[PDB]
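As structure tokens, the structure follows; a few thoughts come after it.
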Number of protein chains: 2
Amino acid sequence: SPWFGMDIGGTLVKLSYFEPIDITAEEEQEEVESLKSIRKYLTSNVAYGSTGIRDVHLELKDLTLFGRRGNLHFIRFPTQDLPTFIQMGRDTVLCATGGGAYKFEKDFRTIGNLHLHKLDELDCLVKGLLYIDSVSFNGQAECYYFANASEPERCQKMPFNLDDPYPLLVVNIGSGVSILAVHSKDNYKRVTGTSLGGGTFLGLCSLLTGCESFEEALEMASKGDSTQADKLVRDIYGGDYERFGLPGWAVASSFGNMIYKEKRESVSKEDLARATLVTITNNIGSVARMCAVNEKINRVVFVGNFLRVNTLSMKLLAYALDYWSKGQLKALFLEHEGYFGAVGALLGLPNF
Amino acid sequence: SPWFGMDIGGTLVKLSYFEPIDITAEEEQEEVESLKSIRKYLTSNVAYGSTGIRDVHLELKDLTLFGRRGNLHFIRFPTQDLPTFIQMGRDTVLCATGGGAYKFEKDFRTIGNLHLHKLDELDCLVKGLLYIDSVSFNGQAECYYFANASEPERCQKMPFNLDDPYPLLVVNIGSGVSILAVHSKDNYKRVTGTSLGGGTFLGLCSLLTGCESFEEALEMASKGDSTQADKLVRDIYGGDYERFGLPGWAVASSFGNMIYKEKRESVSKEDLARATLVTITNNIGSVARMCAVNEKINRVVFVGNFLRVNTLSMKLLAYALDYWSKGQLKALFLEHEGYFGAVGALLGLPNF
Ligand SMILES: Nc1ncnc2c1ncn2[C@@H]1O[C@H](COP(=O)(O)OP(=O)(O)NP(=O)(O)O)[C@@H](O)[C@H]1O
Ligand SMILES: Nc1ncnc2c1ncn2[C@@H]1O[C@H](COP(=O)(O)OP(=O)(O)NP(=O)(O)O)[C@@H](O)[C@H]1O
Ligand SMILES: CS(=O)(=O)Nc1ccc(CC(=O)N2CCN(c3ccc(C#N)nn3)CC2)cc1
Ligand SMILES: CS(=O)(=O)Nc1ccc(CC(=O)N2CCN(c3ccc(C#N)nn3)CC2)cc1
Ligand SMILES: [Mg+2]
Ligand SMILES: [Mg+2]
């Protein structure tokens, strides 16, 4: 059977697919036409139907996995479209994680003789994260940070070594937010979570602006001015609040200027999109900072698909974590940020 | 001069006024007509102009302050209307705190010979809180909690003794949120803050529902179902997430169901108001819980005017703090929750 790892989240399904590249002439004969059809379908297309996408730039080439060489592919589609995926599959050992491994268990079992093995969402995240970092991103660093995040003329993406990754605070920004403290490969805890996550950004953005997609929400936010909607320290004090080191530019009340009817009538959709992004991102950074201080961990890695093609939020996290921690915490980012659960599920295959 | 304490916040001005009740016959003669006019104006009206309100139920009767007996009155009006207040004053030693003591300093100085003494917002909060608790609420407890907050058939307001109040975590929910750790009467720190506060509730509520007042926002929220807008754990897992003790009813993504166009088209304004209230309140409780664990403090008192006439948020905080802390933290509430800064400012008068 094909080697697949699936993470069915509240919003997106993430799929890792291992394509063998060391197929012998004899093995090619013993391949059934459906298996050959699957491999060619997945490797000859980058869009699958109307909503599936292969993230070609993330492909790991010539990986040795389970004693065979191949390429590891990364594919995503909305959980709303899982019925289409299952229906395509009805006309294999599936290691699956995420909440949908439980919610849609009976649906996967409509595929005759399919064996479904449910694996824990956070166990898979930790295993997949450690694995991808260990094999590298085709010889490049999987982990990076923004150097000199305080100075914009100098702020630049730089590689970060995670050879001894422990301890590590993992902030998983998906529909909601989970925060993990990782002390060893077999010792980790879910410290807490917050419900102000990627789904809050997209849901509030759609309500406030009428945007119809995540990418559209980000494009609006890139054009907006969040201070048209937010009430800042300087709006309350006239300047800094010096006694407690709060700069005038800090947000005192997110959307707090929207209590005034005249300001609601002048704010643009782009301003509201940016205020939503800033509100959600700052809250995540602040919760991450409190968890790091309590866990006595100084390396904070942010994963999940809220940060896909979202440099605004990454730069805001990098700057805010460094600024508000007075340089004691560092924001770390991973190239394969949305796919670690799917990889960890795939890695569970030898157990079964 | 009249004895007044003023806290000029980002949204509301809070005023504490001490009315002497031991005026002798000779003192009444030496009272200038303007002073008599002020005292009679304040004590014979409960509404001042179109936006000032005296909270008569909070009055402290027959208090001994600065060696005189009198009644302590509590008055509020929007900071937007401070120009009207100052203009009324132009046709006294003023101890003032809050950001507006700085922002509007030059405006207060347009009142001839007025001496303005700016006092720190959080120093005044701590001093006023400790003072009011010490003198009691006309012989009743100033501090209360909700007993058996987990069981609704039993949940009831009960008094709480703060005779030895230290240590104490104070969560001040105003326009934004400040969190204080109080170790003694002269030893306290601002632990952190969040910008998701009362102004976020009111601003987002107005954008989403068109409500025109705080009280209207709360009335809408009392009629709504937040789960029409929020994505719950059971929407993602089909039930509880047992491995990490997350019940199916917990919110996984605030407004997370609003990523679906069909759900945006069926949600009511009341549902959105309630989802806004729940989102903001849960975030405040969660940040409070993390700060309490880090500060090693188990008593968490919530103040500020976000909780005025807001039993929904108080009960949600009481339940959530107890539930998510597994009974280790207790949510405490104070009858004079919005006025402690104004009282603390008044208490600074003997310094000058
Ligand atoms: N193409 C997209 N469609 C939808 N959401 C996207 C997309 N791209 C990025 N996002 C963001 O990614 C978030 C989902 O991230 P993801 O890590 O895949 O969550 P999930 O695993 O599906 N949810 P969860 O059950 O909470 O773990 C959304 O809330 C958006 O903020
Ligand atoms: N009549 C009202 N008008 C406006 N807001 C109200 C009213 N009643 C209650 N509120 C709530 O009270 C919050 C303001 O609380 P308050 O403690 O007075 O803040 P503030 O001191 O003015 N702000 P801050 O500068 O951050 O300390 C608002 O954000 C609302 O959520
Ligand atoms: C006194 S007031 O009247 O001006 N009102 C007032 C109320 C609340 C605030 C907010 C606040 O305190 N903060 C501090 C820490 N914050 C962050 C952000 C990102 C990261 C990361 N990574 N960490 N911490 C956010 C904002 C300010 C003023
Ligand atoms: C795994 S998932 O896919 O289901 N996604 C997922 C993501 C985030 C969450 C949220 C979460 O973890 N929590 C825990 C603690 N929370 C509170 C609330 C109030 C108080 C107080 N006082 N304290 N803590 C809020 C919600 C849940 C699921
Ligand atoms: Mg996920
Ligand atoms: Mg205040």
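Please read every residue number as a count from 1 along the shown chain.
Heads up, the Cβ atoms here are built off N, Cα and C, so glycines get one too.
Features of the protein shown, as given by Swiss-Prot:
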- A:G9 to V (Swiss-Prot position 19): Loss of catalytic activity (MUTAGEN)
- A:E121 to A (Swiss-Prot position 138): Loss of catalytic activity (MUTAGEN)
- A:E121 to V (Swiss-Prot position 138): Prevents acetyl-CoA production (MUTAGEN)
- A:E121: active site, proton acceptor (ACT_SITE)
- A:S175, A:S178, A:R190: acetyl-CoA binding site (BINDING)
- A:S178 to V (Swiss-Prot position 195): Retains 30% of wild-type activity. Refractory to inhibition by acetyl-CoA. Exhibits a 10-fold increase in the Km for pantothenate (MUTAGEN)
- A:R190 to W (Swiss-Prot position 207): Increases affinity for ATP and decreases affinity for acetyl-CoA. Increases acetyl-CoA production (MUTAGEN)
- A:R190 to A (Swiss-Prot position 207): Loss of catalytic activity (MUTAGEN)
- A:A250 to F (Swiss-Prot position 267): Loss of catalytic activity but can bind ATP normally (MUTAGEN)
- A:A252 to F (Swiss-Prot position 269): Loss of catalytic activity but can bind ATP normally (MUTAGEN)
Contacting recorded positions for ligand 5, chosen from A:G9, A:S175, A:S178, A:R190 when the Cβ sits under 6 angstroms of any of its atoms: A:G9
Alpha-carbon spacing, A:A250 (mutagenesis position) to A:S178 (mutagenesis position), which is rounded to whole Å: 25
Among A:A250, A:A252, the most crowded of the mutagenesis positions [Cβ within 10 Å]: A:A252
Residues among the recorded positions A:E121, A:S175, A:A252 that border ligand 3 - Cβ under 6 angstroms, in sequence order: A:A252
Cβ atoms near A:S178 (mutagenesis position) (within 10 Å, other residues, all chains): 24
Closest of A:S175, A:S178, A:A252 to A:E121 (mutagenesis position), Cα positions, recorded positions only: A:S178
Structural state of A:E121 (mutagenesis position), classified by DSSP into three states: helix
Spatial neighbours of A:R190 (mutagenesis position) among the recorded positions A:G9, A:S175, A:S178, A:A252 [C-alpha, 10 Å]: A:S178
Collapsed DSSP category at A:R190 (mutagenesis position): strand
Mutagenesis positions close to ligand 4 - of A:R190, A:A250, A:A252, only those whose C-beta is under 6 Å away: none
Distance between A:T92 and A:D91, Cα atoms (Å), gap of 7 unmodelled residues: 14
Other CB atoms within 10 A, centred on A:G9 (mutagenesis position): 28
Contacting recorded positions for ligand 1, chosen from A:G9, A:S175, A:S178, A:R190, A:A250, A:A252 when the Cβ sits under 6 angstroms of any of its atoms: A:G9, A:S175
Other CB atoms, at most 10 A from the CB of A:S175 (acetyl-CoA binding site): 29
Length of the line joining the Cα atoms of A:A252 (mutagenesis position) and A:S178 (mutagenesis position), in Å: 25
Greatest inter-residue Cα distance in Å for the acetyl-CoA-binding set A:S175, A:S178, A:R190: 16
Mutagenesis positions: A:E121, A:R190 - member with fewest neighbouring CB atoms within 10 Å: A:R190
